Amino acid sequence: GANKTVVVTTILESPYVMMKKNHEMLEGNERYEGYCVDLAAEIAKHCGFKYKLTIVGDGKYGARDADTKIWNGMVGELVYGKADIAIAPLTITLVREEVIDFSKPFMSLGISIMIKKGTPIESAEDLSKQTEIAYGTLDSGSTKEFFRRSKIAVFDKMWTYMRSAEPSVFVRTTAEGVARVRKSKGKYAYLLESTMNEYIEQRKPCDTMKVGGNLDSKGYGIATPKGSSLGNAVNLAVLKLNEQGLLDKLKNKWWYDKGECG
Ligand SMILES: CN1N=C(C(=O)O)[C@@H]2[C@@H](C(=O)O)NC[C@@H]21
Ligand SMILES: [Cl-]
């Protein structure tokens, strides 16, 4: 049939998608800025479609409720037909791959440790061998699942602690995790994706630090409904954009050009 505007679902997560300061005076796609806003424009240009950015209605990434079997978040919007494509820091995972299609990754990352500056922790092993400093993950996401599945002694010790810790060590959003690090006087460490950690480290108040290496290696992908015809072109566009340097240009624009910490 005739071409229609492609509905893009995305999520407010810095520096991927943010409201422009003057969004009250703006309409449509111009309300938003960030890495994924720029990426959406490039994908649409390289696939020849017009598009409308929308913020996921429930504010969530995408997980399946164990009792109802209903998918929430951006994944749900694709699964149930409410959006045509998701362009966001959505981690490529086994369970999501079963219900949606993912492009090859547009960004590489791994699980990492965030501390308040001066916290006496250098590694995951350090965290696992002590109790004074609490530590946790985003409550629904791929980081939590890495710990749930690990056979590595240190990480399994960490999961056994986190899953039963009181009060809960799990947080609702990145912003909550960061705030908890900043306000807990060194007594909370946050396990999160290296991409967010590295962004936050270069934002005022310049009071956090990434410690140690990454624990794994994964990727973010552009997602489409399973079997969608848009999937093939989007996948080729991601590879083409990487090969020409555009993805790294956008990463440097949104991470290090805008660093506030010297
Ligand atoms: C904010 N992000 N942190 C995550 C984590 O699990 O650390 C989630 C992960 C996912 O797609 O589940 N990538 C987006 C979310
Ligand atoms: Cl081991």
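Each position is counted from 1, following the chain as shown.
When the header is checked for method, it gives X-ray crystallography, 1.3 Å.
Cβ from N, Cα, C; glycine included.
Copied from Swiss-Prot, the annotated features are:
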type    : residues                                    : note
BINDING : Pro89, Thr91, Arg96, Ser142, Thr143, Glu193 : L-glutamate binding site
MUTAGEN : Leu94 to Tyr (Swiss-Prot position 504)      : Promotes dimerization. Strongly reduced desensitization
MUTAGEN : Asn242 to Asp (Swiss-Prot position 775)     : Increases rate of desensitization
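Sequence features, as recorded in Swiss-Prot, placed on the structure.
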residue: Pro89; record: L-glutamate binding site; DSSP (3 states): coil
residue: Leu94; record: mutagenesis position; DSSP (3 states): helix
residue: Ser142; record: L-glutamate binding site; DSSP (3 states): helix
residue: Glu193; record: L-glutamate binding site; DSSP (3 states): strand
residue: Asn242; record: mutagenesis position; DSSP (3 states): helix
Max pairwise CA distance, angstrom, over record-listed L-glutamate binders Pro89, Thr91, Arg96, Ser142, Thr143, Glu193: 18
Least surrounded among the recorded positions, given as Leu94, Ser142, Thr143, when other CB atoms within 10 Å are counted: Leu94
Sorted by sequence, non-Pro89, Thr91, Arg96, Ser142, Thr143, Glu193 residues with Cβ within 8 Å of centre, L-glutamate: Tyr61, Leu90, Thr93, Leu109, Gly141, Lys218, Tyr220
Nearest-integer angstrom distance between the alpha carbons (Cα) of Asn242 (mutagenesis position) and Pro89 (L-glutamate binding site): 16
Residue among recorded positions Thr91, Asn242 with least C-beta crowding, 10 angstrom cut-off: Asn242
Those recorded positions in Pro89, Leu94, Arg96, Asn242 whose CB falls under 6 A of ligand 1, listed in sequence order: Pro89
Residues that sit under 8 angstroms from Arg96 (L-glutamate binding site) by C-beta distance, when 6+ apart in the chain: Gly62, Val75, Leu90, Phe102, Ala223
Spatial separation of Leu94 (mutagenesis position) from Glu193 (L-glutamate binding site) - C-alpha basis, Å: 18
Distance, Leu94 (mutagenesis position) to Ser142 (L-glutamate binding site) (CA atoms, angstrom): 10
